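Below: one structure, written as C-alpha cells.
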Amino acid sequence: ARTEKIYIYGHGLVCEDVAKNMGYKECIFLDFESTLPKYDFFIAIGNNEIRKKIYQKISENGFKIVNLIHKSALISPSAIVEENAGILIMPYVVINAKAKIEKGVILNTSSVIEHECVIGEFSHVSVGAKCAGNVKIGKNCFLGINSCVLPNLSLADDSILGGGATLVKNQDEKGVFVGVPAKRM
Amino acid sequence: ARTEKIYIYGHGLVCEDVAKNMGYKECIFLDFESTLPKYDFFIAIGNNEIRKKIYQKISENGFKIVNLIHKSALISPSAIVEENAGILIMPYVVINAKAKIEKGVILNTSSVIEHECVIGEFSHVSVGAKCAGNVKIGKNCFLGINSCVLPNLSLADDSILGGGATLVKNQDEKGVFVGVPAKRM
Amino acid sequence: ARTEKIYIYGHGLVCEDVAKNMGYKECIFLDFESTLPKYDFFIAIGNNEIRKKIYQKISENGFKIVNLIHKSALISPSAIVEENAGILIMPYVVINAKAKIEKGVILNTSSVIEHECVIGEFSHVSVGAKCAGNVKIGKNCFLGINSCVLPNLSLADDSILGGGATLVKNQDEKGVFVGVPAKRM
Ligand SMILES: O=C(O)c1cc(-c2ccco2)n[nH]1
Ligand SMILES: O=C(O)c1cc(-c2ccco2)n[nH]1
Ligand SMILES: O=C(O)c1cc(-c2ccco2)n[nH]1
Ligand SMILES: O=C(O)c1cc(-c2ccco2)n[nH]1
Ligand SMILES: O=C(O)c1cc(-c2ccco2)n[nH]1
Ligand SMILES: O=C(O)c1cc(-c2ccco2)n[nH]1
C-alpha cells in the first residue's frame, strides 16, 4: 500500500512531478538511512549502472523501491509491469497487450511499447522512442530520442540506438547504432 | 446504439483493449456466422486487402462493422470520421479541424492527422506517424512508424512510406518511399 | 478572469477547438476594433513575424492576448509559461520541470519540452518535435515536424530545423539545418 511520502534519490524534480501526479503528498530528496522511517523509495537516476547499484543497496537497507507511473500512461491489462521494481513510466507512454517491462526500466515521455515486446531490466527508452510488435530489448540498452525499432527484432544487452535512429535488423551482438545528424545549409 | 458485446475478427488483444476502453463488456474472437446473434463487429486485421475482403463479406452477412476509437483520441467536432466503417483509432491519436477519415483506416498510437487532411479508405497510419495540414493520402497506403508527410502533399493510392521516413514532394504515381536505416558503429 | 467569448484573429478552426476545449463558449473570427467589447483575444497566425506585429498592435488597442492551452497538455508546476502572452499549447504537449516558455510561442501537438529548456519568444515547435533537457531555443526559431534537439544544446535566434531532423551540436549562429528526405525506390 503506497505511503503518503516518498524518498526520491532535474530528473529529481521530474520524478517528483510523476510522484505527485500519482498522489504522493510529499517527496523527500536524498543524494545509515536504514534508521529512517520506511516511506516508499524511488531512484531518479538516468544512468543504467548507478540506478542498478543504488537499487541493490537501497533494497538491502529494507526499503520498498516502488514504480512511478504517470496517470496518463496507458497499460494493457495483459501487459506485465514488474511490481515495485523501480520502473519509471512517464506521461503518455502506451504499453500494449502482453508486453513485458522489467525492473529498473525507464519509459520516457510518449514512448510506445507495442504488443508482446520485452523491455529488459535497466534499459532506457527515451522521449518519443517506439518499439514495434514482438521486439526484445536486452538489459541495459538505451534507445535515443525519437528512435524506433521495427517489428520482430532483438537488440542485444548493452546496446545503444542513437537519436532519431531507426533499427531495421536483428542484433544478437552488443553495439552502437546511429541515425543521421541535421546538416547546416 | 453500440451492443454490450463485440465480435472481433496480438492485434486481436489490442483491439480488444480499445473495445473494453469504449465500454464493451465482452469481446468474442472469430478467426454461416449470419446465424449468430448480431453483436457489433470489428475486423482486427492489419493487412489492407484482407481487412477489405472480410469487411465486404461481414457486411454482406448482415453485421454492423463499427469504429473502435480509444477514449483518449481527440477528434475535432468538424472532422469527419465515416460512421460504422471499421475504422480503428488508437490511443492519443489527434485528428484536427475538417480532416476526413475514410472507411477501414487504421490510425495507430500517437499518429496525428492535421487540419483538412483526407485519409483514404483502408490506409494504414503507423505508430507516431504524422500528416501535416491539407495532406491527401490515397486508398490502401501505408505510412511507417515515426514517418511523416509535409503540408499540402498527396500520396497516390497503394503507396508505401518507410519507417522513420519523411515525405517532401507530391506523388501522383504509386510508389515506395524509404528513410535511413540506423548504422552499426 | 477568462471571458466567456474569445476573439480569434485552418489554423483558426484549430485554435477554436483549443478555445472550446478550455471552456470558451463562443469564438469570434477577425481577419477601430478598440470600440468592440473587450473579450479575450488570440492570434491564430502560424507565421512568426505577423504573429508578432499583430500581437503588438492588438495589445496597443487595449485587448488581453490570452494563452490557449489544451486541457491534455501537461505542464510541470515549476515550469514557467508567460501569462497572457499569446502562447498556443496544443493537445498532448508535455513541458517538464523548470522549463520556460516565452511570449508568442507555438507548441504544436505532441511536442515535448524537457526539464530546464527555454523556448524563446515567437518560436514555433511543430507536431511531434522534441527538445531534450536544458535546451535553449532562441527567439523566432522553427523546429520542424518530428524533429528533435539533443540535451544541453542552444539554437540561435531565427534558425530553422527541418522536418525529421535531429540537431546534435550547439549553434550560436543563425542557420538552416536539414534532415533526410524519403527516397522513391
Ligand atoms: O489500463 C487502462 O486504463 C487502458 C489501457 C489501454 C490501452 C493500452 C493499450 C491500448 O489501450 N486503454 N485503457
Ligand atoms: O529522453 C531522454 O532521456 C534522452 C535521450 C537522449 C539522447 C541522446 C542521444 C540520443 O538520444 N537525450 N535525452
Ligand atoms: O472532441 C474532443 O473532445 C476534442 C477534440 C479536441 C481537439 C482536436 C483537435 C484539437 O483539439 N479537443 N477536444
Ligand atoms: O505501427 C505499426 O503498425 C507498424 C509499422 C511498421 C513499419 C514497418 C516498416 C515501417 O514501419 N511496423 N509496425
Ligand atoms: O500540471 C499537471 O496537471 C501535471 C503535470 C505533470 C507533468 C509534467 C511533466 C511531467 O508530469 N503531471 N501532471
Ligand atoms: O506542425 C507544423 O506546424 C508543421 C511543421 C511543418 C514543417 C515543414 C517543414 C518541416 O516541418 N509543417 N507543418
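The numbering of chain B matches Swiss-Prot: 2-10, 14-35, 42-195, in order.
Placement of Cβ uses the backbone N, Cα and C atoms for every residue, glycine included.
Look at Swiss-Prot and you will find B:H125 tagged as active site, proton acceptor. The feature acetyl-CoA binding site is assigned by Swiss-Prot to B:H134, B:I155, B:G173. Quoted from Swiss-Prot, the note attached to the mutagenesis of B:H15 to A states: Induces a higher KM and approximate 3-fold decrease in the turnover number. B:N118 to A appears in Swiss-Prot as a published mutagenesis result, with the remark: Reduction in catalytic activity. Quoted from Swiss-Prot for the published mutagenesis B:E124 to A: Reduction in catalytic activity. Annotation of the published mutagenesis B:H125 to A in Swiss-Prot: Strong reduction in catalytic activity; the original residue is retained in the structure shown. Quoted from Swiss-Prot, the note on the mutagenesis of B:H134 to A is: Slight reduction in catalytic activity.
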DSSP state at B:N118 (mutagenesis position), helix/strand/coil: coil
Cβ neighbours within the same chain of B:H15 (mutagenesis position) - under 8 Å, at least six residues apart: B:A54, B:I55, B:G56
Chain C, Cβ under 8 Å: which of the mutagenesis positions B:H15, B:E124, B:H125, B:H134 qualify: B:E124, B:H125
Recorded positions clustered about B:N118 (mutagenesis position) [Cα within 10 Å; pool: B:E124, B:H125, B:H134, B:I155, B:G173]: B:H134, B:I155
Among B:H134, B:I155 [recorded positions], residue with fewest other Cβ within 10 Å: B:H134
Near-A candidates in B:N118, B:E124, B:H125, B:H134, the mutagenesis positions, by Cβ under 8 Å: none
B:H15 (mutagenesis position) - helix vs strand vs coil (DSSP): helix
Cα separation of B:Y10 and B:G14 (whole Å), the pair that brackets 3 residues absent from the deposited model: 12
Shortest C-alpha distance to B:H134 (mutagenesis position) - which of the recorded positions B:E124, B:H125, B:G173: B:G173
Between B:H125 (mutagenesis position) and B:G173 (acetyl-CoA binding site), the C-alpha gap once rounded to whole angstrom: 23
Maximum Cα-Cα separation (Å), residues B:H134, B:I155, B:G173 listed as binding acetyl-CoA: 13
Where B:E124 (mutagenesis position) falls in three-state DSSP terms: coil
Distance in angstrom, CA of B:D35 to CA of B:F42, with 6 unmodelled residues intervening: 13
Rounded inter-Cα distance in Å - B:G173 (acetyl-CoA binding site), B:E124 (mutagenesis position): 20
